[PDB]
Amino acid sequence: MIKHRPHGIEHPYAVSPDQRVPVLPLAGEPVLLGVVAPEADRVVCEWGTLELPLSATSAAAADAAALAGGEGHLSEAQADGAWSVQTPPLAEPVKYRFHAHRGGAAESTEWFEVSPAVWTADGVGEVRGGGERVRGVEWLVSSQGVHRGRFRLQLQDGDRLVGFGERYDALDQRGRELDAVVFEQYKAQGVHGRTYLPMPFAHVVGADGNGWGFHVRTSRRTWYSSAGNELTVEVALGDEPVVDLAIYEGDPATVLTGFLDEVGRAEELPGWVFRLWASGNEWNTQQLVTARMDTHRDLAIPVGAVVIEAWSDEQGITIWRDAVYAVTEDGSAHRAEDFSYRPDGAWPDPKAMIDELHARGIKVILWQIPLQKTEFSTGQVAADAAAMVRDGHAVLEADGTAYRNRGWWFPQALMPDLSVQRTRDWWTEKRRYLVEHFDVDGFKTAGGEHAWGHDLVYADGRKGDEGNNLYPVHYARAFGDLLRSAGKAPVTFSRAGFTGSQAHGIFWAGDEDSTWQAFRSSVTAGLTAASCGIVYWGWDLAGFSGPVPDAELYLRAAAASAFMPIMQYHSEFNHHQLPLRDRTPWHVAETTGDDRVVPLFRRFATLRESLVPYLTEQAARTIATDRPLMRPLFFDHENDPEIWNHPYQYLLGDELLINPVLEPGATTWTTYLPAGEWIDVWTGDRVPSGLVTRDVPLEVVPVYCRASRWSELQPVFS
Ligand SMILES: OC[C@H]1O[C@@H]2OC[C@H]3O[C@H](O[C@@H]4[C@@H](O)[C@@H](OC[C@H]5O[C@H](O[C@H]([C@H]2O)[C@@H]1O)[C@H](O)[C@@H](O)[C@@H]5O)O[C@H](CO)[C@H]4O)[C@H](O)[C@@H](O)[C@@H]3O
């Protein structure tokens, strides 16, 4: 047997051994041809009129690590039935196929074709809307059609580029190469410069004149680079060679208003989301969740929400673990009364647990994935999978078969097609009893990045090249709507999204190690996301992955996060080994032996509770004025050049300036205070504008209040 798939697995940053590299060669480029034929003595390619012998070797891989989820998931530095050959350069369309044989038994692949492409300024295609800001329009064309547009936006000296969704490497992207595509990068997002939540939108800000911004209106992939005075924008295309480009003019907030008016905006969430969120993945039973929350109560560390990740049967992920019930063969949803819960099960009485948590004022959030596992051939999970295919609730391959997940996380799983209302209904209907009976307050909607390939088909008419980036938006929206339909606020908690995600729930920065570098990246992620209109945002403070963080990093992160839109701690699945990897304050104290951790965390959490009315009012202003909640200084201060030397500072709402302590061992910290009158919130003293240095013991993160509103904020800090 011999396999060749010209596009391959379509990992957006990687190639697979069965494919053509590159998929679309420029004219003059050679192409590398991979093929997988596990048992073959010899493999040849019939390439045009030539015959090209294949060596046994693969492309390549550092890409196989990538296909396994990247370095965070896999090493195994090394350790495949793969063959490859490099062709002559491509001067024209070539038809090719492959011939292989094992010891005198031969096979032939189907014919394939590849047409070389060239960049040209000549064409019927147009870039609409950029006015005189756009120069150098070119199109990437082949005998097949127009594949991509490209053009340049004029920049002025002093201009910064801030935007592009949620970014972990830098606030200002000028001088860098980046793209916008939804991808799950497992940790080290800043290092790779990738993101779960890209947007083809940015602020152009800081030149003497008034600033502006742009939105490429596409859900297809886009690429960006800036050198000298130009920003280069490359746009993947569908059948129509048109790029529609929106330009917004004004101060940064007004620029944002134009964008959000077009693509959507946050609505006001209940004030309780501003309290502390407690989480960890290994709280997998009723006993564990109640024990952890009891410890919160007993240590007097206030918590407003608890996330339960492994709550479920781990199959369909819509039923409590150990619940007993009659499987519905037709794949229909269950009523609450379908279920009974055994005394010895993982969750003997989940309603009583939730009622008690509610009585203490703690909200409850359940984990979700937009995936139906196929690895089980029996039970409810299998009945629902069959129902998805039968009734058309599954995202489809070009050939009409159901898409099977190509990623490393739950491979082969189906994706519910959330692009249309009927399937959004069907999928969330299975979760309805959780909200209506069990009174669950939210969903942590994890994942959403799983759709790979350009020719996938969605029921809304879109193909995968357009629709795959949109999928996480549909995903958050679906569960938001479930909550609304039960009369509850649309609180979804999501890592992934795209243009339009602004209007659905809450977002967290995703998976990271516990390191100062990850801490710094996360701040940048919140700042850039806010610049694009993502209002309720948080991260896993001091990281959820690997060994428990040291006291210093933990407390630095906790202090800063108390000043961020969403304060949450979290911990990754450890295989239930001992010792625990919990990120709870008391387990961190236990692990480090540091007796400052619990009392100082308590103070931060206690101050946090006092900040809820302020955060609530500021959130409402953010939603009304589009001036961000976690606010880079260029929004109010844009003509001040000095602000760009302190990219990790921000305004929390109008009145408070925050300066996270981002390095280990720091006994002092310097803050740049822009034009205005300031007050150190810890001493209540007046402070002048400009650079200000103060001591930073662990109980302090630098915070300053506008003098005129300090009367309102003073009780919070007393
Ligand atoms: O990159 C894929 C994935 O990696 C991590 O999970 C790998 C893990 O998946 C399966 O076990 C999971 C378990 O890890 C946990 O997942 C909750 C987790 O999901 C997201 O992060 C994961 C990594 O943990 C990432 O997507 C999310 O961002 C994070 O906040 C969450 O904590 O719990 C679920 C449910 O119990 C479990 O299915 C798989 O079984 C396991 O073998 C694999 O190592």
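Using Swiss-Prot numbers, chain A covers 1-79, 85-723, in order.
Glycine too: its Cβ is placed from the backbone N, Cα and C atoms.
The active site annotation in Swiss-Prot covers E454 and is backed by similarity to another entry. All protein chains included, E454 (active site) registers 26 other Cβ atoms within 10 Å of its own Cβ.
Following the DSSP three-state reduction, the secondary structure of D516 (mutagenesis position) is coil. For the mutagenesis experiment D516 to A, the note given by Swiss-Prot reads: Loss of isomaltosidase activity.
Around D516 (mutagenesis position), the same-chain residues at least 6 positions away in sequence with a Cβ under 8 Å from its Cβ are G72, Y191, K192, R500, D545, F549, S550, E577. Look at Swiss-Prot and you will find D516 tagged as active site, proton donor, backed by a curator's inference.
For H581, the entry in Swiss-Prot reads substrate binding site. In the three-state DSSP reading, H581 (substrate binding site) counts as coil. Listed in sequence order, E287, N289 are the same-chain residues at least 6 apart in sequence whose CB falls under 8 Å from the CB of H581 (substrate binding site).
Annotation note: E454 (active site) sits in a coil segment as assigned by DSSP. Distance (Cα-Cα) between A79 and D85, which enclose 5 unmodelled residues in the deposited structure, is 8 Å. Selection of the recorded positions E454, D516, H581 by a Cβ distance under 6 Å from ligand 1 yields, in sequence order, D516.
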